[PDB]
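This report refers to the structure that appears directly beneath it.
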Amino acid sequence: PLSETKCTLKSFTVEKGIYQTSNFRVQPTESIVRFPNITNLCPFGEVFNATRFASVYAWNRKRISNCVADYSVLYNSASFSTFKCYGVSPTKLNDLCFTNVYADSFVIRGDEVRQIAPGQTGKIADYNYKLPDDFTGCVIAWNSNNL
Amino acid sequence: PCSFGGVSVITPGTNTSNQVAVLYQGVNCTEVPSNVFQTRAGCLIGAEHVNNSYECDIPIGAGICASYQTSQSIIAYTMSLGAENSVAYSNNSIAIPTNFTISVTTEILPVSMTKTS
Amino acid sequence: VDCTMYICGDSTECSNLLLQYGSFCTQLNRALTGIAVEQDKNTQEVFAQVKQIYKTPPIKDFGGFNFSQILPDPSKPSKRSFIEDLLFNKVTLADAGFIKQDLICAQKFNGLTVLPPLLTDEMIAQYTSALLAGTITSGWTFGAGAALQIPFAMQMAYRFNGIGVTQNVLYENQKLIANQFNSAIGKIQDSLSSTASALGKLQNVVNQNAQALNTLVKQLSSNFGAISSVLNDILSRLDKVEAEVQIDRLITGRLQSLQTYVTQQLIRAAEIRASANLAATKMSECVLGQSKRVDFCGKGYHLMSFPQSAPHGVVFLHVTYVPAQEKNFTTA
Amino acid sequence: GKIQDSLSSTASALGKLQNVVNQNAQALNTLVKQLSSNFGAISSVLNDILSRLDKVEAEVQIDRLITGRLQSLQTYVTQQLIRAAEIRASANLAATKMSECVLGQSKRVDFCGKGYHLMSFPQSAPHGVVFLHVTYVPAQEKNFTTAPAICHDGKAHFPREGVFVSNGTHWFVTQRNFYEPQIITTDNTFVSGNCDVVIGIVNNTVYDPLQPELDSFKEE
Ligand SMILES: *[C@@H]1O[C@H](CO)[C@@H](O[C@@H]2O[C@H](CO)[C@@H](O)[C@H](O)[C@H]2NC(C)=O)[C@H](O)[C@H]1NC(C)=O
Ligand SMILES: *[C@@H]1O[C@H](CO)[C@@H](O[C@@H]2O[C@H](CO)[C@@H](O)[C@H](O)[C@H]2NC(C)=O)[C@H](O)[C@H]1NC(C)=O
Ligand SMILES: *[C@@H]1O[C@H](CO)[C@@H](O[C@@H]2O[C@H](CO)[C@@H](O)[C@H](O)[C@H]2NC(C)=O)[C@H](O)[C@H]1NC(C)=O
Ligand SMILES: *[C@@H]1O[C@H](CO)[C@@H](O[C@@H]2O[C@H](CO)[C@@H](O)[C@H](O)[C@H]2NC(C)=O)[C@H](O)[C@H]1NC(C)=O
Ligand SMILES: *[C@@H]1O[C@H](CO)[C@@H](O[C@@H]2O[C@H](CO)[C@@H](O)[C@H](O)[C@H]2NC(C)=O)[C@H](O)[C@H]1NC(C)=O
Ligand SMILES: *[C@@H]1O[C@H](CO)[C@@H](O)[C@H](O)[C@H]1NC(C)=O
Ligand SMILES: *[C@@H]1O[C@H](CO)[C@@H](O)[C@H](O)[C@H]1NC(C)=O
Ligand SMILES: *[C@@H]1O[C@H](CO)[C@@H](O)[C@H](O)[C@H]1NC(C)=O
Ligand SMILES: *[C@@H]1O[C@H](CO)[C@@H](O)[C@H](O)[C@H]1NC(C)=O
Ligand SMILES: *[C@@H]1O[C@H](CO)[C@@H](O)[C@H](O)[C@H]1NC(C)=O
Ligand SMILES: *[C@@H]1O[C@H](CO)[C@@H](O)[C@H](O)[C@H]1NC(C)=O
């Protein structure tokens, strides 16, 4: 502590009195993790790999609840031509726990994928499918000219 | 949130000694673990607590003051307010000074600080 | 205030980014420590006027005057007097900082701790009792030099001689005069027991000390433009490169809040320093002596004054002479 | 002389002054120290930023630097204003002490030194003023017995100035702040009312200076 006060005052010699120093706080002993103890894996397979998808005017919306996700499985796949999360880091998804997940599935042409970012404007973004300005979530787009 | 608080170092001038005391402020120091003293201002470690009272030299808090005294060490104590004195009051008694002393006292006051632009 | 803890405590990626702002945190801590020391300076200046603690004699032969309502009461664990105890009940203190083991707890948890005053209420009451005993047994002598004991009747005689009235008037009416004083003190006892606004100048202080602290906590809920106002949320959601962008905005907002709070504290501390210097002057001149300054020690011709403590304040009972029944006469 | 040795011995007596000057430096010190701070840019030196980057990104960095250094200036100038206000108050108080304790005599207790104020001498000091307050202090006290008034011929006598004192056998009139007994005389006292109302009156003779002259002339 004495050398620490010498450090705080930036002087070799210290005068008589009281000197406030860097505060003490007791460190955590260990770590506790608590999550709901559900176990079923989530069916992302039919969500992201359907036989067929709905059109933009009637864009399909699947509810995801009461399941254990695994976004690392998707994130490691190279089939994702475009993958951008606008309210969370894509890697951190494994350590974040959600109240629900809406999967909005549809098909467009290649040039309109820039229109699907949140806050964007354009014919698709104006007259059939608009994301909120404060949108949080992820956007996935991949070519299907072979399907 | 885990117990936390500011920490202060009680010390005389390093030109006199190297011994120091540590005051964990606002901490009931049963958590910190012969010189452990639970003040009303937290806990003091490294000083000997005595029942003797002196004038406050190094302010600790809540009536506790520290000092460096003999064998030399840091002592914490309840600061004495002053010399005890009972005035010999009576309804027909008077005190008159028969002698006087003229004393000079220095009073120092700042008048100005350095101009800066 | 611990700058790190207040801004975004329990985070290391905080300290790394907060180091980029230089010694702002150290400067804020220096200012707060200076204010804390200045509080002790004010208390020491106002109350520690006498180096000797006097005590009242066991016999209370004060020529008919009754100071029981302001003399210390041994029955109470503290040597606090009666009117002093009323004063302590009128003001509702908050966050006295005597061992924390609620608003006070919520303020404390965020690094906003309260140091205790050095002179606890007991030593303040002892100082007040000492000064009162000196005033009532030694005239104004103890202020100038040693304690020169004197009976209270001729002490009032010399206060009358000071106010331009011959001391004989006192002795021809002492029985009535004391009867007035012992009555008038009672009027204070009922007044402080009746009204609660008389101590406004004190509560206005203490309330603000809380209120500014309140808003200093309330700014934590503010997002300042980020996507979330909680640090652990930002940390969990985002990776380093964007978490840095968000945490810089949060740090800037919380640092500006600290700047505003510490400037407010400095201004209030300057006002309190001025008030404490004025109070110390009133203690030195109206208590330890008699004043020729009109209206400085009570409305009227000043006879004397009695000090009393109060939570974070001092209360002077100014005893003053007032001409009452006038008559017309012809003068050349 | 005791002052000369005291100022030659101790160095803390002038603390209130150094505390000022030190701060004037210390705030300046930190006002320079903030230059080393980066405030979030990639470099804390202006010429570095200028050399590395082109205009469109150098503007983004220099805006951050300007904001940081401007905030530092705001804090420094607010601190200076507060310290200047405190110094203004101190200087007004010192000017009052110069006008009242030096150029005159003060009836305010403890304002011009601890005790009964006799006078004061001003002295200069670096950025400060030092008053040598010369004051009178009663030193050696003694006990005496006092009565509020004396009953001589059925009438009460009170001091024109001073206090009736007695060593045990005789009564005298002494000024309050110095012992100098003097015989109870009609010149030293005045008469108002009889002896029944005053509480604690004590019988004693009151000398009349006209009586011995009248009696000596009668014997003549
Ligand atoms: C949907 O089909 C895709 C086809 O791309 C699946 O991705 C393949 O997964 C297999 C084993 O699971 C790997 O051998 C391939 O390397 C993957 N393809 C690529 C290019 O990454 C994907 O698993 C299915 N999607 C979902 C959500 O079930
Ligand atoms: C008042 O006090 C002074 C202070 O001592 C007395 O003067 C001293 O007298 C003695 C005895 O003769 C000497 O030894 C000292 O040198 C004197 N000191 C000073 C400072 O002058 C003085 O006698 C006292 N007055 C009375 C009436 O007793
Ligand atoms: C001084 O005031 C106190 C309080 O008013 C007086 O004490 C009271 O005496 C009466 C009458 O016997 C009692 O009924 C009370 O219980 C007493 N109260 C307290 C607080 O002690 C006291 O008598 C007064 N003294 C003089 C000399 O007038
Ligand atoms: C109180 O003071 C008086 C006055 O000084 C003392 O009376 C004097 O006594 C002496 C010594 O015998 C005589 O020479 C004087 O003539 C007396 N003067 C007066 C005015 O009476 C008296 O002795 C003192 N009493 C005590 C107890 O000290
Ligand atoms: C002061 O003198 C008066 C008058 O001589 C004293 O009063 C007398 O006291 C006696 C004895 O009891 C009575 O017989 C008289 O009637 C009183 N006379 C008067 C005029 O009141 C008084 O006692 C004396 N005081 C002292 C302290 O000696
Ligand atoms: C250190 O202490 C010695 C002895 O008390 C003294 O002579 C010297 O001046 C002191 N030095 C400082 C820097 O206070
Ligand atoms: C600390 O806490 C313990 C347990 O409640 C208690 O016995 C002790 O008195 C406390 N000490 C202080 C100084 O508060
Ligand atoms: C102070 O007094 C108490 C009670 O008499 C005693 O328990 C304690 O040991 C004393 N402390 C010292 C240092 O003598
Ligand atoms: C004095 O005279 C004025 C004018 O006549 C009158 O108004 C006032 O009441 C008188 N005061 C007294 C005390 O007689
Ligand atoms: C006065 O009398 C009191 C009580 O007897 C005593 O304590 C004190 O020392 C005396 N003072 C002088 C100067 O004789
Ligand atoms: C002083 O007190 C004594 C003892 O109580 C008493 O006999 C005497 O009458 C009192 N004197 C005065 C003037 O009150």
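All residue numbers given for chain C refer to Swiss-Prot; the residues shown span 736-836, 848-1078 in order.
According to its header, the structure was obtained by electron microscopy, 4.4 Å.
Positions of Cβ are set from backbone N, Cα and C atoms, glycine also.
Copied from Swiss-Prot, the annotated features are:
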| type | residues | note |
| --- | --- | --- |
| VARIANT | C:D796 to Y | In strain: 19B/501Y, Omicron/BA.1, Omicron/BA.2, Omicron/BA.2.12.1, Omicron/BA.2.75, Omicron/BA.4, Omicron/BA.5, Omicron/BQ.1.1, Omicron/XBB.1.5, Omicron/EG.5.1 |
| VARIANT | C:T859 to N | In strain: Lambda/C.37 |
| VARIANT | C:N969 to K | In strain: Omicron/BA.1, Omicron/BA.2, Omicron/BA.2.12.1, Omicron/BA.2.75, Omicron/BA.4, Omicron/BA.5, Omicron/BQ.1.1, Omicron/XBB.1.5, Omicron/EG.5.1 |
| VARIANT | C:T1027 to I | In strain: Gamma/P.1 |
Legend entry - Proximal residue to C:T859 (variant position) among variant positions C:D796, C:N969, C:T1027 (C-alpha distance): C:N969
Legend entry - Filtered C:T859, C:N969, C:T1027 - variant positions with C-beta under 8 A from chain B: C:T859
Legend entry - C-alpha spacing of C:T1027 (variant position) relative to C:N969 (variant position), in angstrom: 48
Legend entry - Cβ-Cβ neighbours of C:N969 (variant position) (radius 10 Å): 13
Inset, instruction - Would you mind checking how many other C-beta atoms are within 10 angstroms of the C-beta on C:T1027 (variant position)? - result: 17
Legend entry - Greatest C-beta neighbour count within 10 angstroms, which of the variant positions C:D796, C:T859: C:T859
Inset, instruction - Pop the Cα-Cα gap between C:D796 (variant position) and C:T1027 (variant position) into the table, whole Å please. - result: 31
Legend entry - Conformational class of C:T1027 (variant position) under the three-state DSSP mapping: helix
